[PDB]
Amino acid sequence: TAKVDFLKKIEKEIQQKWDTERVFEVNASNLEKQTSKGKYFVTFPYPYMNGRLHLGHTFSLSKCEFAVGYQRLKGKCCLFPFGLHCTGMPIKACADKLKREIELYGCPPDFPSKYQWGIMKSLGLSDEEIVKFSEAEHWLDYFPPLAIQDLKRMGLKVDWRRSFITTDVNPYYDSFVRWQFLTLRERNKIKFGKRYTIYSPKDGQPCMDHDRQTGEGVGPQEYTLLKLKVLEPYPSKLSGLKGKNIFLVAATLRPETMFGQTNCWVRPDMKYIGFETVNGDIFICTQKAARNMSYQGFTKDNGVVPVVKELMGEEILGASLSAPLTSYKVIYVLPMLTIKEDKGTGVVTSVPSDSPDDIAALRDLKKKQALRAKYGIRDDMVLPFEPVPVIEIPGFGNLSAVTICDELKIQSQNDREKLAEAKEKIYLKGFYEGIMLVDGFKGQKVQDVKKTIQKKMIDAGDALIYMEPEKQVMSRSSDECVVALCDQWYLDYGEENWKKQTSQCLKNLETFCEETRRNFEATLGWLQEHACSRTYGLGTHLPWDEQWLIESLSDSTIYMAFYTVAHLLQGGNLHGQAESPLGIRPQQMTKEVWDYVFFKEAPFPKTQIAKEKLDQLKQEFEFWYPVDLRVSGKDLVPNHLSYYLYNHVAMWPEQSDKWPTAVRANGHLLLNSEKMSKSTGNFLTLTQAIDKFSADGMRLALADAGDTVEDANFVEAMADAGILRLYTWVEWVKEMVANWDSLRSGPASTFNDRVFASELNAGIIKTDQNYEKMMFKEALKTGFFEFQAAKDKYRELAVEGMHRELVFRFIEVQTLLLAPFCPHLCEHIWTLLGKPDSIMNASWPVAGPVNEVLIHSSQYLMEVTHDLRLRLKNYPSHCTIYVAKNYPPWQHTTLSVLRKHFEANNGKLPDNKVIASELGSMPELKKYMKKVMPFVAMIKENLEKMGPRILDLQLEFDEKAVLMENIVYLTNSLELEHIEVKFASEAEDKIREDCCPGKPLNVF
Ligand SMILES: Nc1ncnc2c1ncn2[C@@H]1O[C@H](COP(=O)(O)OP(=O)(O)OP(=O)(O)O)[C@@H](O)[C@H]1O
Ligand SMILES: CC(C)C[C@H](N)C(=O)O
């Protein structure tokens, strides 16, 4: 119960020792003469502050909290500073979903957790102060300070002075941003243009990834829209617009097929709309493909849909229709009753010759009279149109769609599963092997012409360009974004000579697996015009079209170097509004001033702060750059971290040594094995967990969740496993510091001492190796569970009394491995072993030699003792045990050349049909040829569990003498009286023969 309160007692105290001696602070002036093993510099991506931080936030940053704790014991100075993000609509569109809930339901509010109000009362905030949040400033007055007090109680190795806030509410960071961006105009890494990006009407701006709430990586996405003439007789429901040419509008992907046009598809219970183009004509689409067109510069008044009739395609079927590109001089509009309303325009091109949905849906209106019934389609309109050979794909003939639907045997337009895989092998095959048929292109492949076919339909005014969200994208403000076409300021992320440079920063960077380098190795290939011009959201304003703000991801890319000087400029304020310790007014640092600080070969400027101050920050910068590490989620890999490199390349143009050195992708966080969603009661915040289980326990779990890229698993049930094994360790250390009088003195020479010493030293090592590969799962595995594994064997296996000055060894070396997992615990220990310094001043306990014969031996006892505790529970008092000198007959010529198939094989023997093979053929083993492979079978499975020796005809340690050494751990925890040790050529005959060395047996 009070398992855990006790930890948080010492915890918070150490926290307030750690700060009133500023352990984790370091300054570059000081820490440059004393280069012990150099600078380590890691980073967390700073997190947006629409909230305190949650567990899956810490797991992400944990990766370094351990890292720094480990290196600074290996001999490196550590800088891991934390900054907080707010340059985003996350804070904005959160605060505003709030104020609208007040505007519409009053305050205190009244609704017909899950609402914006009912999330910040779900944090315990007074009714009077929740309303203080509507203006987004009171988020920044409020949330940044709360995060830093949160990590206080994690114990996070931070030089806190290097914090900040990120928006223009801060004057220091702000000029920094500016400098970046003056340079990127100056280096042609921004340009003004009009380009297709993904856009929120309700935001009134672009919204690339980190402004969204759906589809974090969805692209400016292309379509070919065909302009079909509605024809006289106009259908009875089209009266009014006598005044214009009225167009049906329908969005294809393969324009190269539109000769195969037979009719038009609309689902008749869908709601269409027809507007005025700026052309002056009338279109007709979904309500949404309309409002897309609009923001694409279709409607005379961009963004606004000049709707003139609402209606449902039930009123529309059967109206005559000239189509571009097809011999069917008149096609009609027909019903395909499944038309999803996400994609397209609710009006779907019909190529029955060459897509199965068309030929299927069209089969029916020909198959079933009583379908032209519910929709009154005369017989001219359906029957006589039969498909058109426009592509011939070899395998399937001219009309690849009808050909393969008579052989997938599709009955309806509703056989959907089989209509889908009909489509599969045929849409893409048609797209290379395709060769056009009808003239202009006689026999030219599809891949060639698809471009120039759509070419001629535009030029002739029969079609123009539609673009749409690939998949639906809702915004941070709950808006269905749509693909617009707009003035923006865009980063040239695709200009070749920039791309090819940074891929030499991708290759030169170190990732941690090759599913990481894979991801970027993608994103690099696709990145081009990425807008940074937001006119809405918190931020910093662009300094030459000032009306523009900066999008969250693009003011966020070289900021790390701010972490290098924020402690001298912002003095460890958060808004950096207070006065600097280095007296530089926020005004007083200008594009020349930065430039000196940040480009080595930059000239002193005529600044208004003299030389002695500004030489300082070039010293700090050039000392910690470049950035050794970034541990993020796996989710900023393709967007932020891939701009991390463009920016770093393009701003230091040749300081290759300043570029990023490493970055480690890990996955998202599972609390107790489920999506951590505040929806379903499965979610935890740092201020929530740290008070649930001691941070040193919550810390401990974290290291023990995942260290792949694959999603990690925080398991409460194991979170509490720690708070136990941790306390049961402390009250063991209290036990020895209570009982020096009973730990054996003098020489540390007992067989198990020698076992345990070279065990422990073989531990330390594995834990060094696991730590450096940053596999904190394993660093913990080897460092605690396996370190207790020996202390806990050594206590039993040595009934001779554990040695004193090899206990204090263990308590020390084990404390010292745990430092980065539990700096609080371990420091509580360190003072109580009487060291008068602090445990972040510690050094890696270098390991003594390993006596690996002395391990490979002790596995022999800790093994078979767990063996004959099985033969026992059948039924004695008086016991016997049998061994062997060399291998018995049959299994010295089994084993003598079982070798045969590895010294002249280098990797393995042949599978187990040719096992009985030519040993059965032995003049010897015909007798036991039924047990030879059973004994052969299981002695392979400890050749990847014991190493490669298991086929030496000799061991490395005297099989007996090493047992006569521990016989009394045996005659004690086995509670039999005497136990003889014979060599079994004295034994009974049934074990005289088929027991060998390593395989002992016993009488009773
Ligand atoms: N379990 C998690 N889920 C999401 N992000 C996580 C998780 N654990 C750690 N993170 C990290 O938390 C950080 C929060 O800061 P930032 O504001 O830059 O990202 P984020 O916007 O919170 O991410 P997202 O919208 O994808 O959840 C991110 O860098 C991400 O690396
Ligand atoms: C629904 C499809 C058969 C229409 C057109 N061939 C396209 O792929 O968009």
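Residues displayed in chain A correspond, in order, to Swiss-Prot positions 7-118, 154-916, 933-1061.
Per the header of the entry, the method used was X-ray crystallography, 3.2 Å.
Heads up, the Cβ atoms here are built off N, Cα and C, so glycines get one too.
The L-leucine binding site annotation in Swiss-Prot covers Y52, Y54, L594, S597. Per Swiss-Prot, ATP binding site is recorded for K719, and the stated evidence type is similarity to another entry. For the mutagenesis of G245 to P, Swiss-Prot gives this note: Loss of leucyl-tRNA ligase activity. The structure shown keeps the original residue. Record note (Swiss-Prot), mutagenesis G245 to A: No effect on leucyl-tRNA ligase activity. The unchanged residue is displayed. Annotation of the mutagenesis experiment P247 to A in Swiss-Prot: Reduced leucyl-tRNA ligase activity. Record note (Swiss-Prot), mutagenesis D250 to E: No effect on leucyl-tRNA ligase activity. The unchanged residue is displayed. As a published mutagenesis entry, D250 to A appears in Swiss-Prot alongside the note: Reduced leucyl-tRNA ligase activity. Decreased activity in pre-transfer editing and no effect on post-transfer editing of tRNA(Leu) mischarged with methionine. Experimental mutagenesis is annotated in Swiss-Prot for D250 to R, with the remark: Loss of leucyl-tRNA ligase activity.
Using a 10 Å Cβ-Cβ cutoff, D250 (mutagenesis position) registers 20 neighbours. Chain tracing stops at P118 and picks up again at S154, leaving 35 residues unmodelled; the C-alpha atoms of these two are 15 Å apart. With 16 residues left out of the model between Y916 and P933, the distance spanned by their C-alpha atoms equals 6 Å. Other than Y52, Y54, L594, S597, the residues of this chain whose Cβ falls within 8 Å of the Cβ centroid of the L-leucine site are, in sequence order, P51, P53, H91, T93, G94, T207, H251, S593, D596, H681. Nearest neighbour of the residue listed as 'ATP binding site' by Cα distance, taken over the binding-site residues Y52, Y54, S597: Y54. Closeness to ligand 1 is met by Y54, these being the recorded positions among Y54, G245, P247, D250, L594, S597 whose Cβ falls under 6 Å from the molecule.
For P247 (mutagenesis position), the same-chain residues that are 6 or more apart in sequence and have a Cβ closer than 8 Å to its Cβ are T238, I239, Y240, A525, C527, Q529, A572, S574, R575, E592. In the three-state DSSP scheme, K719 (ATP binding site) falls into the coil class.
On its own chain, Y52 (L-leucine binding site) has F88, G89, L90, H91, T207, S597, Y600 as residues at least 6 apart in sequence with a Cβ closer than 8 Å to its own Cβ. Cα separation, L594 (L-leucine binding site) to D250 (mutagenesis position), rounded: 8 Å.
A straight line from the CA of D250 (mutagenesis position) to the CA of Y54 (L-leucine binding site) spans 14 Å.
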